[PDB]
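See below for the structure under consideration.
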Amino acid sequence: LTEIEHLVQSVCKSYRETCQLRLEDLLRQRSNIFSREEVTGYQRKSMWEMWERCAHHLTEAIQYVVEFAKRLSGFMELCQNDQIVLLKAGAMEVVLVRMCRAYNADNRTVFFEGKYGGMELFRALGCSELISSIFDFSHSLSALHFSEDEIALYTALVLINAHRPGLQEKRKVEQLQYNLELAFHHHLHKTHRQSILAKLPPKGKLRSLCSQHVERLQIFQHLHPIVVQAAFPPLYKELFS
Ligand SMILES: O=C(O)c1ccc(-c2nn(C(=O)c3c(Cl)cccc3C(F)(F)F)c3ccccc23)cc1
Ligand SMILES: CC(C)CCC[C@@H](C)[C@H]1CC[C@H]2[C@@H]3CC=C4C[C@@H](O)CC[C@]4(C)[C@H]3CC[C@]12C
């Protein structure tokens, strides 16, 4: 079997081992929806408590994407500067894509702390426009009905992007990117799913939504800082303190 069919398998394996929540569990749990009383309970929480909860869930989700990245062929062989550049730009873009698996377009709910709730769950954060943007992005992805393997290959390409400003070894990233692009294109062809290519977000869209999200996270972190045990300290230090 070709270098490319092995690359498809290695990316899908890495994804399955780092996917954090099982799609089968997320789909089954769709009927499990926060009550009016449970929603009011969350809305009455202080923004500092809701921040602690959301910051920790987002940090944990990022750490799953760091593991994913570390398991991609060639990622660990990049200079550390380039590993940091790709993960700083890319890891939260991958979390925002991964969210569509935990999103129900039927009732516009996301899986959060054991049940499905709407964006009004997060009212205490005072972030309505940003959170509405994140829900809308997930709503856009949900219409693709991404397979686990499509999500794996697409999110590998979200990360392995030679056009990120700051790369020291651009040609090493291009070589990895070309192989992952071929793997993705090969797999869509093999599975009669080339139709999703025309429906993928414009790439400026994910970058710009991600930029707004992280900017807001950095403001909360400045006001009420959380600490975690860094999975990748050089990267952690490029964002935390
Ligand atoms: O475990 C780690 O090594 C690690 C763990 C997390 C990151 C990482 N956090 N992050 C955030 O936006 C973030 C989050 Cl998710 C929660 C609270 C505060 C923040 C903020 F201060 F950075 F704004 C990112 C964005 C983009 C890329 C990587 C990361 C990086 C490294
Ligand atoms: C401070 C503000 C910006 C926080 C944003 C609030 C909402 C949008 C956040 C808080 C917790 C987040 C979730 C935390 C963990 C996961 C699991 C991951 O596998 C997919 C994304 C998903 C499901 C996140 C989606 C976005 C989320 C629901």
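We're sticking with Swiss-Prot numbering for chain A, so the shown stretch reads 267-507, in order.
Note: Cβ is positioned from N, Cα and C throughout, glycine not excepted.
For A327 (mutagenesis position), the same-chain residues that are 6 or more apart in sequence and have a Cβ closer than 8 Å to its Cβ are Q286, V361, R364. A327 (mutagenesis position) falls within a helical segment according to DSSP. One entry in Swiss-Prot concerns the mutagenesis experiment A327 to F. Its note says: Completely abolishes transcriptional activity.
Listed in Swiss-Prot as a mutagenesis experiment, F378 to Q is described as follows: Completely abolishes transcriptional activity. Cβ neighbour count for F378 (mutagenesis position): 17 (other Cβ atoms within 10 Å of its Cβ, all protein chains included).
In Swiss-Prot, a published mutagenesis experiment is listed as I397 to N, annotated Nearly abolishes transcriptional activity. Cβ neighbour count for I397 (mutagenesis position) (all protein chains, 10 Å cutoff from its Cβ): 21. Under DSSP, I397 (mutagenesis position) is assigned to a helix (H, G or I) in the three-state scheme.
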Statement: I397 (mutagenesis position) and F378 (mutagenesis position), compared by Cα position, are separated in whole Å by 14
